[PDB]
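Chemist: Handing you a structure now.
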Amino acid sequence: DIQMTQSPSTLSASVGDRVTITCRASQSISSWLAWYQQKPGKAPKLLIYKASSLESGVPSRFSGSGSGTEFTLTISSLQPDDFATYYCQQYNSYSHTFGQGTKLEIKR
Amino acid sequence: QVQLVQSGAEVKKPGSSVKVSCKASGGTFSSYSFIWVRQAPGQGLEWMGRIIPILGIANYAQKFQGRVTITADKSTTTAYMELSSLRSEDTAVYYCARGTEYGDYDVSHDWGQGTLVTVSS
Amino acid sequence: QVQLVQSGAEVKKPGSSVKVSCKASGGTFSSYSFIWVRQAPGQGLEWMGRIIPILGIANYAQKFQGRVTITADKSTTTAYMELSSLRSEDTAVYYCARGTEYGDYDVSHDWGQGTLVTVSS
Amino acid sequence: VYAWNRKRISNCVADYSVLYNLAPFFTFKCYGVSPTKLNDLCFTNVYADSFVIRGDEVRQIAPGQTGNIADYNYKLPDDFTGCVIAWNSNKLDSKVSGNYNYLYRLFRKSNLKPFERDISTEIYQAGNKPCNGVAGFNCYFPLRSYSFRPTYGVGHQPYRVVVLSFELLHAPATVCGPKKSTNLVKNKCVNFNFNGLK
Amino acid sequence: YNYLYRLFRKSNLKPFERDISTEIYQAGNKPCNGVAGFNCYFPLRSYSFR
Amino acid sequence: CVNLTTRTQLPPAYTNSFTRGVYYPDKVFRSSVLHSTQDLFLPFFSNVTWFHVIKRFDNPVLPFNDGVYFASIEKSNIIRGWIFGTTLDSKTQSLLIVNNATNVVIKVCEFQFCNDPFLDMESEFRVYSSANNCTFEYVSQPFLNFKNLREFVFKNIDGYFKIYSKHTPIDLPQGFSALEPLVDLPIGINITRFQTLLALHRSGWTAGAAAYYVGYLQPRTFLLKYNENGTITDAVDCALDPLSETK
Amino acid sequence: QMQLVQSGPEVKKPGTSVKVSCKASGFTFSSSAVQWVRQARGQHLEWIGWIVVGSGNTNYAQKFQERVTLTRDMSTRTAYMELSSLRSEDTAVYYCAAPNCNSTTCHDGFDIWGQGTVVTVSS
Amino acid sequence: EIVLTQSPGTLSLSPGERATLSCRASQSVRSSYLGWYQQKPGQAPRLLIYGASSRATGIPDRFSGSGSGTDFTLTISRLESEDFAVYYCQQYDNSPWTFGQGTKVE
Ligand SMILES: *[C@@H]1O[C@H](CO)[C@@H](O)[C@H](O)[C@H]1NC(C)=O
Ligand SMILES: *[C@@H]1O[C@H](CO)[C@@H](O)[C@H](O)[C@H]1NC(C)=O
Ligand SMILES: *[C@@H]1O[C@H](CO)[C@@H](O)[C@H](O)[C@H]1NC(C)=O
């Protein structure tokens, strides 16, 4: 099975800031990857598949960059609606494993 | 575009099999692939099985062999999953997902509201 | 003017593969066509394939499809024939033949001494 | 391949040199025009079609060819002028578990006319018994999946195929290649060309 | 396949000229150096008569 | 689409063309040379139709023939664009030229034009209901007491659409002013009719004071006088008067 | 001529594997289908499974779905079936049946049949 | 999932008369998805009735099916010495395919 890790686990960011989250696999998974965000208690939503292709209806600010075993999602200008839990999903070969879930919060 | 409706809350004893439905309406049904995801209250998400009804390929998770099967009915345009031999650690919220041929079947374009399932005595 | 040199006799197990080399010296190698012929120990000649290096097209017999492969090398001006999934009746004499551009490509002008390959236990 | 994309090109300038940078080894078969001379004569509109086909089935993408892809998914007319580009894309369209996003029609009542699209999903009743939409006997789904995997051979690997078609109409040409330029010399008797001005 | 014809040549043939050269054609800037690879095409094709 | 019945029916008036409607025949440059050319021109001292819009609402379907000279005295930019085609329907191909507040748009599609197309801030474009087959697109800069005098010449030759233009700040005034080439278009369609478009200010809506004239071209020979800077300063019609013929 | 030629009888031992093939000739084998059945001496027929020659889709019997596989080769126009976990009760005659086709319209139902192979599992 | 009961197990008739064969299914089966097979002792079966009403190529005219709703029947309008063998009927529906017990005629 492919075991991947999403880092950092916990991130604190503010509105209008630039943030990025790394997601690395154990071995090569080509570039067949997906990203999801989850509001607390709500259903997940797809943002970027193939690690480069942006889903229709998602704002163009979200950007994915990477080739294999290393993938990152970058946010240019953060907004208060961007606070959620971010999950990866590798689906090259069977046994698709997601990530731990990066939760982004405000600085108190 | 396409709306998804899942079943309600399920409370049951561990010694039985639970069947969960998922209805998808909108666009051509033959181009849709159904995916199911587990979401435990105390951790992230977990995938169990994916089905392509027009092509008849079913692929379950390695740890879910002999426990769960996924079927669908083209007449009702619905997807069905049944999990047998429930354990106390199987309680979670079950998510129904849909994949599109135009794009990727393995990715989830639309997500359901989820069904909460609990087992105890 | 042009002479053909082939490899020596081969003794191989049924579960193996055989490679035969053929060296051509004389004239220009760009206008040469290579054809291989098999001759049974007690029967007549048998054609399997013809290869053109200059235009890069290949063809093999119906009953040797997927098992025989003929390649040409420009650097050392040699022709290689690879046969897989050998059998008991495959023991025969393999001939390397060459043709000119001015003459017919499908016909053989010059012939080699031939290699006797035998299959046994 | 069965639902091949059609793209129209108009009012632009075409540089075909970049086309050759895709792969170290790939086919560039051209019909009715030498590829090295595409930069001088030039037409009105350009049609580009792109899809993914099996390695050994790339030979069926040619005028006058026959087989499965030729008469059921994509048909090329005999009186066709243009070029066909195909290159190996195993590193981009492969799944270890197996890719299934690429579908091809396998059953159809008749052949396909040149430049024709068939996107129907009706069941194919091979026999005389009407199944009315159930995969019983003599009733098979026309579409099959291309189970692409990186461990397959070169004959089963996915090849991305792009075909460009050209035509001449009484409307003036607009989509073509770049023109040349050579500095500027002053006070010297020299032959010159200025947009066709001798 | 015994009937061939030239498709690529550097310059035009003057009247009543024979050219049997089989050298590689350099349609680009990088030298071919004897390989029919990138931007390098063999100048002779075949009349596949049927 | 909206059907308008508030029209006030009046016959189209007439006036005198004087010596207007002369353009540069080609791209070549000449200085201090009198040149004689044979081309489609607007005859001197000819009838030119007069249209008024104010509750005057004149949107008739005028014919194209071999050309048209479209002059329009106006202010505050009441006129916006034009429509060209054969039946002005989806059955055949049609051309459209407009200029909104943003830019100039040109299309070649099978529009289903409304019976009464116009423009109505102005963000109500009742010009067509659908666009089935579009074969050409193009975008460019806007072309734009009465003060604006706008002159245009539209020619369709061997499938090529030619546009000349001129703008000068001041009935048709007396004077001389050449028209310079503006845009060359490879449309390749046959056009036999055309329609104009107006912008209506909603207050329902009020029509401002404006008047435009339409002249037609037919082949004849002119004698044009280029100055030393290459600017056309005067011209002589070679088939109008015996003295002009002698000249 | 339409015919189904099958291989010869084979004898094996418990715990081994059995492979038998039947060749189809004389018709359009690209749009046909083949089913496999077994029948002991004096017993009734029992269905095992079938495969689509041009698709590869398989449908097995409920009892034997874990110990039967179906493979076909287009180059040799041959249908192959393999049975694993041989037992003393697996001794039966195996048949392969295909419908008739004319490359335009295929026959409804399995009309022609093979000769059959007798397989004995003993030690 | 589909059961086709067969009765009687044994038949005792002489040639020159008319016999009857009945394959009674337990559920509803479409007439176009069944077939009847007859094999001589030691020989492979051959298709006789498909579609519950139509003969096959080379089938003698003495055989004529009935094709009821769910209980198919085949009445032999004329008996010959070749017709004395075992008979089996199979269902072709979406359910796993089952065979009858087998009817023997003496
Ligand atoms: C314009 O037309 C009117 C009537 O149609 C006519 O009387 C007048 O002479 C015309 N003008 C010229 C300059 O011919
Ligand atoms: C317009 O031109 C086309 C060809 O360019 C011609 O076929 C058509 O008849 C013309 N329209 C009319 C009304 O004559
Ligand atoms: C021609 O141009 C020059 C310089 O641009 C100017 O001085 C002169 O007045 C111009 N001539 C005319 C007739 O406008």
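Chain F is numbered as in Swiss-Prot; the shown residues are, in order, 15-68, 77-142, 153-176, 185-210, 215-247, 257-300.
Including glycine, each Cβ sits where the backbone N, Cα and C put it.
Quick paste of what Swiss-Prot says about this protein:
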MUTAGEN   F:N121 to Q  Partial loss of biliverdin affinity
MUTAGEN   F:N234 to Q  Increased resistance to neutralizing antibodies
VARIANT   F:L18 to F  In strain: Beta/B.1.351, Gamma/P.1, 19B/501Y
VARIANT   F:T19 to I  In strain: Omicron/BQ.1.1, Omicron/XBB.1.5, Omicron/EG.5.1
VARIANT   F:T20 to N  In strain: Gamma/P.1
VARIANT   F:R102 to I  In strain: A23.1
VARIANT   F:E154 to K  In strain: Kappa/B.1.617.1
VARIANT   F:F157 to L  In strain: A23.1, Omicron/BA.2.75
VARIANT   F:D215 to G  In strain: Beta/B.1.351
VARIANT   F:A222 to V  In strain: 20A.EU1
VARIANT   F:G257 to S  In strain: Omicron/BA.2.75
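Help me picture these features in the structure, burial and contacts included.
Modeler: Within 10 Å of the C-beta atom of F:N121 (mutagenesis position) sit 20 other C-beta atoms, taking all shown protein chains into account.
Cβ contacts within 10 Å of F:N234 (mutagenesis position), excluding its own Cβ and spanning all protein chains shown: 12.
Within 10 Å of the C-beta of F:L18 (variant position) there are 13 other C-beta atoms, taking all protein chains into account.
F:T19 (variant position) falls within neither a helix nor a strand when secondary structure is assigned with DSSP, and so counts as coil. The Cβ of F:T19 (variant position) lies under 8 Å from no Cβ of any same-chain residue at least six residues away in sequence.
Around F:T20 (variant position), a 10 Å sphere centred on its CB holds 10 further CB atoms from the protein chains shown.
On its own chain, F:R102 (variant position) has F:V120, F:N121, F:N122, F:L141, F:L241, F:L242, F:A243 as residues at least 6 apart in sequence with a Cβ closer than 8 Å to its own Cβ.
Following the DSSP three-state reduction, the secondary structure of F:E154 (variant position) is coil. Within 10 Å of the C-beta atom of F:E154 (variant position) sit 14 other C-beta atoms, taking all shown protein chains into account.
Around F:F157 (variant position), the same-chain residues at least 6 positions away in sequence with a Cβ under 8 Å from its Cβ are F:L141, F:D142.
Around F:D215 (variant position), the same-chain residues at least 6 positions away in sequence with a Cβ under 8 Å from its Cβ are F:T29, F:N30.
Around the Cβ of F:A222 (variant position), the number of neighbouring Cβ atoms within 10 Å comes to 17.
For the recorded site, F:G257 (variant position), the DSSP three-state label reads coil.
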Chemist: Would you mind sorting out which recorded positions among F:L18, F:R102, F:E154, F:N234 put a C-beta under 6 angstroms from ligand 2?
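Modeler: Only F:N234 meet the Cβ criterion.
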Chemist: Compute the C-alpha separation of F:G257 (variant position) from F:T20 (variant position), stating it in Å without decimals.
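Modeler: With distance taken Cα to Cα, F:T20 (variant position) is 12 Å from F:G257 (variant position).
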Chemist: Enter the number of other CB atoms within 10 angstroms of the CB of F:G257 (variant position).
Modeler: 7
Chemist: Look up F:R102 (variant position) in the DSSP assignment and reduce it to helix, strand or coil.
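Modeler: Once the DSSP labels are grouped into three classes, F:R102 (variant position) ends up as strand.
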Chemist: To the nearest whole angstrom, what is the C-alpha distance linking F:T20 (variant position) and F:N234 (mutagenesis position)?
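Modeler: Just about 33 Å between their Cα atoms.
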Chemist: Look up F:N234 (mutagenesis position) in the DSSP assignment and reduce it to helix, strand or coil.
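Modeler: F:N234 (mutagenesis position) sits in coil per DSSP, no helix or strand.
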Chemist: Nearest to F:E154 (variant position) by Cα distance: which of the recorded positions F:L18, F:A222, F:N234 is it?
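Modeler: It is F:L18, whose Cα lies nearest.
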Chemist: Cα-Cα separation of F:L18 (variant position) and F:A222 (variant position), in Å?
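Modeler: Between the alpha carbons of F:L18 (variant position) and F:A222 (variant position) there are 38 Å.
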